[PDB]
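Asker: Let me begin by handing over the structure; questions about it come next.
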Amino acid sequence: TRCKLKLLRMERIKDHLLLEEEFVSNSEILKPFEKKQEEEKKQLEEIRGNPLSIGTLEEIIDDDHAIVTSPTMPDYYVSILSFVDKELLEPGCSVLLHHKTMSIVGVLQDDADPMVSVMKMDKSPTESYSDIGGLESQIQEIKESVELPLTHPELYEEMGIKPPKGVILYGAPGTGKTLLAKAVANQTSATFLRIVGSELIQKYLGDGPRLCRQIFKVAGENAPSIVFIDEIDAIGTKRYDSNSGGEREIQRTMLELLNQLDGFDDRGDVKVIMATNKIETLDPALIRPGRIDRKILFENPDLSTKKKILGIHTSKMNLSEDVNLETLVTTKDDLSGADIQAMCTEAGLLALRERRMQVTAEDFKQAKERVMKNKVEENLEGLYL
Amino acid sequence: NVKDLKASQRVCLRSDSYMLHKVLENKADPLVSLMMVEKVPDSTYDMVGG
Amino acid sequence: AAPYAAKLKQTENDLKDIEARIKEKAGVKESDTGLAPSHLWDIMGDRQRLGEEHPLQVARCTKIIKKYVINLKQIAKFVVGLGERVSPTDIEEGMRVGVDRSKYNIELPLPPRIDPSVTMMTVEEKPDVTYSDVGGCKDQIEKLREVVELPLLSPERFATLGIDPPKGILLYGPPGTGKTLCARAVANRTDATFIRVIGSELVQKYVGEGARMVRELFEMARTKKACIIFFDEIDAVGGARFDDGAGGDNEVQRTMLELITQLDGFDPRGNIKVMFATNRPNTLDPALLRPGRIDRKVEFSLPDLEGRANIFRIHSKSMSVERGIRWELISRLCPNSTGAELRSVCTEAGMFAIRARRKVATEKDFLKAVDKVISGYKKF
Amino acid sequence: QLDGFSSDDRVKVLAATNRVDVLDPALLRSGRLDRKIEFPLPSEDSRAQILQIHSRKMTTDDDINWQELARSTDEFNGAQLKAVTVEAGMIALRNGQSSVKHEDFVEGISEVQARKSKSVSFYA
Ligand SMILES: Nc1ncnc2c1ncn2[C@@H]1O[C@H](COP(=O)(O)OP(=O)(O)OP(=O)(O)O)[C@@H](O)[C@H]1O
Ligand SMILES: [Mg+2]
Ligand SMILES: [Mg+2]
């Protein structure tokens, strides 16, 4: 509350100050155009008529010629002319070629594709750590694999043990698995890549395997990293059937990722967060520990856990201090943390029908009936016989 | 200019030059295509009401 | 309450404007690679740009008729001739050619095909691993020495017995058996070249493009002497047929077929060993499994108790351990399983000790790590 | 085009396929391939001869009893059989004797089998 206000005051004088500084600083009159810049500039316009049709450098022959494939089915045996060093260019690089005559005018690309930008989602994690009402014990298993080598390399180095490779998150939805994922992400401040596995299920020829390779390249470039392959099972054990053109694709994608997860050796610097509902009643495709190490089963919320979650929610409510908190959680059997979240939302909705702006003392005892009854129907547990 | 441009914005181009013309907000998406078949959803609550 | 609501509302606008101001910062300054003295290069470069000898359109001789019949890659055929002077003996079926944009004459013969260059990126040279620190005392480790080393080191004995030299080994085992690990170790020790092919990567298809790559790579090998060609994960693509499906597919039968025929019948080889990595022999087409392709098959056998104490020790050395720690006792409690399972147990024992705030892992830690892994596998 | 009586005699055609049930249906109509040859399983006689072909390459060992080997094997085609031969000699290469013994061979069948060679057993 107050802690948040203190911060607002500082954030609004930082932005203001920066913005004003920036005019001058960027230039607006500074206008570097002295001999070093002028050189670059003059040359660049002359040489480069535009548009410039990109290539891929297939091989070099030492005689300042290269062999490139252009987007046209005819390839072109080109001169290297001007700019980019011969050494700096290594085969497999994507390159700028001049449209009048194809010559290597430089590189600025590095095999830039839109696919990498899409995946790249470092962007502000919605979760900070321990905003969540989850239990200390569950998060301090994910943290142990992922955080702990980055914060304290001293202990791992001294022991001599390798840093762990991967974790698997599985529950039980409504244990806030993806909340957990973005709690971890905030702390590390690592490049947080995300890709969903259904984008790798397509009828399109061979595209799945191409995508799989991209992922390892991306993580390594932007290391240290966490790669969230979310619904890993979409590619794997989970299905899209084979009487739909799937007798080609699904096999090739599953194998491909599998082969790169082992690799010639575990990378040991790319953390993974693998999501899947549970691989207990599903087939396992996440191929043995040492490449996925510690595997994390989140408990179904017990009575003490939901107390902590419940405390967040009751703060905004007024007239729930007279209501005894303890008795609402007990009376309900042990159930999802999602069901306490559902209850809070329903509770407010319900107060409005009574016509009271925020919950009445009565409204809260009533709220429990509607949510418990709905949820037990949705999910029925074996009846004791 | 490069300032105005935004990543992933669809653009018009003149001839084989490929000089910028206008930016297009305009995007082909299936949801939009489904809406056009669908049109303005009719109708009053009361008629449904019972 | 209310006068402090409006403090939030102000905050939000600011943060958004700063982010757009990044574009303005980057500015308009353009500068390209070629520092120190490669911008003085550019001055030479200018006059030669206006000059003409580049590009050359690339085409490929498809027949030499004593002029030449060239076929371009857009698919269009021409009769052409020699340019400055191009010897007849240089131009051969499959040989690329450099021809002029529109005056259509050969300047330089160019080495055949652009497809080796693409696939030579995948190829990795003689990997190195030390055979001594290869876990287990496996029987499998020994039969690899017979296949690979002994024909290369002493081809004489094989001639004398009047057996054929062993050249094919099929590796299969559960994941974590160490198929990749042992192949790298015998590549190193025997001092023979190595060719990495990954069959899972084949996707370039036009009905039989995958078949072109495979013929070229295997042929690359023959040219090479004392070499290994390791086709990795041929479980699918050049592995299983997808004919079985309702609509089905046969781009995989093309790739599969080509490989079978290169192996089957006469065809020279320059001491080419054939290593095949399949997770399961079941997935592998039976055509390949049954003999006259790969000579030998070994079913990997999970490490012995002596071999399992042995892998654990390798790990325990890397670790900081208790003095008098009973490696053998830990191992016995542990299932008969891969070298992998054992790698994991040492990993978690390390971590629980760190959590508990110890720098030396106790015997007790590894009792905990074991209990963890058994349960995992079981529950699934 | 080969049909007739002049075109059949010059131009001859052989064809090889494994599965015969996946073919084009216009091929099972008429006499497109004028003769169809099914391979039978090998006999005792067939096995014993193929072994001899392989064994000649190797040093002649009259301790080899072609008959005894052939009796225990059932349904090993030509390629399978050569696998056996190479294995008996491989034991002998380790041994150092240029000689291959009949004993090496009886053991050498069981690697080419699904089972690993001389699988451990509780009684013996
Ligand atoms: N002999 C061994 N000693 C120690 N650890 C071993 C041994 N063999 C394999 N491992 C361990 O198992 C894991 C994978 O080994 P490796 O990469 O060779 O697997 P593989 O059987 O070839 O699998 P894939 O099916 O993924 O291709 C590693 O964690 C490695 O340390
Ligand atoms: Mg979720
Ligand atoms: Mg492997």
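The residue numbers of chain A are those assigned by Swiss-Prot, with the residues present covering 53-437 sequentially.
Per the header of the entry, the method used was electron microscopy, 7.7 Å.
Quick reminder: no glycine exception, Cβ is built from N, Cα and C everywhere.
As annotated in Swiss-Prot:
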| type | residues | note |
| --- | --- | --- |
| BINDING | A:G223, A:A224, A:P225, A:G226, A:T227, A:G228, A:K229, A:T230 | ATP binding site |
| MUTAGEN | A:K229 to Q | 73% loss of ATPase activity |
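In the displayed structure, how are the listed features positioned relative to their neighbours?
Answerer: In sequence order, A:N329, A:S388, A:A390 constitute the residues six or more apart from A:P225 (ATP binding site) in its chain with CB-CB distances below 8 Å.
When Cβ atoms from all protein chains are considered, those within 10 Å of A:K229 (mutagenesis position) total 21, not counting its own. In the three-state DSSP scheme, A:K229 (mutagenesis position) falls into the helix class.
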Asker: Please determine which of the binding-site residues listed here (A:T227, A:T230) has the lowest count of neighbouring CB atoms within 10 Å.
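Answerer: Counting other Cβ atoms within 10 Å of each of the binding-site residues A:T227, A:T230 gives the minimum at A:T230.
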Asker: Counting Cβ atoms within 10 Å across all protein chains shown, which of the binding-site residues A:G223, A:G226, A:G228 comes out on top?
Answerer: A:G228
Asker: With a radius of 8 angstroms around the mean position of the C-beta atoms of A:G223, A:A224, A:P225, A:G226, A:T227, A:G228, A:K229, A:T230, what other residues of the same chain does the ATP site pick up?
Answerer: A:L231, A:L232, A:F350, A:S388, A:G389, A:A390
Asker: Are there residues of the same chain, six or more positions away from A:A224 (ATP binding site), whose CB falls under 8 angstroms from its CB, and which are they?
Answerer: A:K330, A:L349, A:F350, A:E351, A:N352, A:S388
Asker: Do any of the binding-site residues A:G223, A:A224, A:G226, A:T227, A:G228 touch ligand 2, in the sense that the CB is under 6 Å from one of its atoms?
Answerer: none
Asker: Using the alpha carbons only, what distance in Å do you get between A:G223 (ATP binding site) and A:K229 (mutagenesis position) once rounded?
Answerer: 7
Asker: Which three-state DSSP class does A:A224 (ATP binding site) fall into?
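Answerer: Its secondary structure by DSSP: coil.
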